[PDB]
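Participant: Okay, here's the structure, questions in a sec.
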Amino acid sequence: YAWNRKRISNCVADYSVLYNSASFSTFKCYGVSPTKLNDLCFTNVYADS
Amino acid sequence: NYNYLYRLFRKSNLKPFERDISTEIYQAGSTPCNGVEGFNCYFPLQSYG
């Protein structure tokens, strides 16, 4: 109910070996593209973990 | 009546006045597919309820 609002943005979502790592859970963002994460800079993305 | 099937996505974009009768799937994410085709492969066509 008090979900977070940390502004984790304007960074690099590097995923090259992250995708290869099978132990990883999930990183594909269908909002824009699973591949469009490396050089994508996030405007004001807020995490609600 | 599920006899009507429509495509979910195509690797290439539209091309005017063309028909596609393919059934393979692309390695997208989650459980993309096995080898080239088979189980854990999301069908590229969905029917209409």
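To match Swiss-Prot, the residue numbers of chain B are left as they are there, and the shown ones run 448-496.
The way this entry was determined, per its header, is electron microscopy, 3.0 Å.
Cβ coordinates come from backbone N, Cα and C, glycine included.
The mutagenesis experiment B:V483 to A is recorded by Swiss-Prot, whose note states: Increased resistance to neutralizing antibodies. Under its mutagenesis entries, Swiss-Prot includes B:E484 to D with the note: Increased replication in human TMEM106B overexpressing cells. Swiss-Prot lists B:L452 to Q among its natural variants, and the accompanying note reads: In strain: Omicron/BA.2.12.1. One natural variant catalogued in Swiss-Prot, B:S477 to N, is accompanied by this note: In strain: 20A.EU2, Iota/B.1.526, Omicron/BA.1, Omicron/BA.2, Omicron/BA.2.12.1, Omicron/BA.2.75, Omicron/BA.4, Omicron/BA.5, Omicron/BQ.1.1, Omicron/XBB.1.5, Omicron/EG.5.1.
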Participant: Please tell me which one of the recorded positions listed here (B:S477, B:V483, B:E484) sits closest to B:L452 (variant position), measuring Cα to Cα?
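Facilitator: So, spelling it out, the nearest of the recorded positions is B:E484.
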Participant: Check each residue in the chain of B:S477 (variant position) that is at least six apart in sequence and keep those whose C-beta is under 8 Å from its C-beta; list them in sequence order.
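Facilitator: Same-chain residues close to B:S477 (variant position) (Cβ under 8 Å, separated by 6 or more) are B:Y489.
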Participant: Translate the DSSP assignment of B:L452 (variant position) into the three-state scheme.
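Facilitator: DSSP assigns B:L452 (variant position) to strand.
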Participant: Under 8 Å Cβ to Cβ from B:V483 (mutagenesis position), same chain, six or more residues apart: give me those in sequence order, or none if nothing qualifies.
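Facilitator: Looking at Cβ-Cβ distances below 8 Å from B:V483 (mutagenesis position), excluding near sequence neighbours, one finds B:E471.
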Participant: Starting from the Cβ of B:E484 (mutagenesis position), draw a 10 Å sphere and report how many other Cβ atoms land inside it.
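Facilitator: Its Cβ shell of radius 10 Å holds 10 other Cβ atoms.
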Participant: Take the Cβ of B:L452 (variant position) and count every other Cβ within 10 Å, whichever protein chain it belongs to.
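Facilitator: There are 11 such Cβ atoms around B:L452 (variant position).
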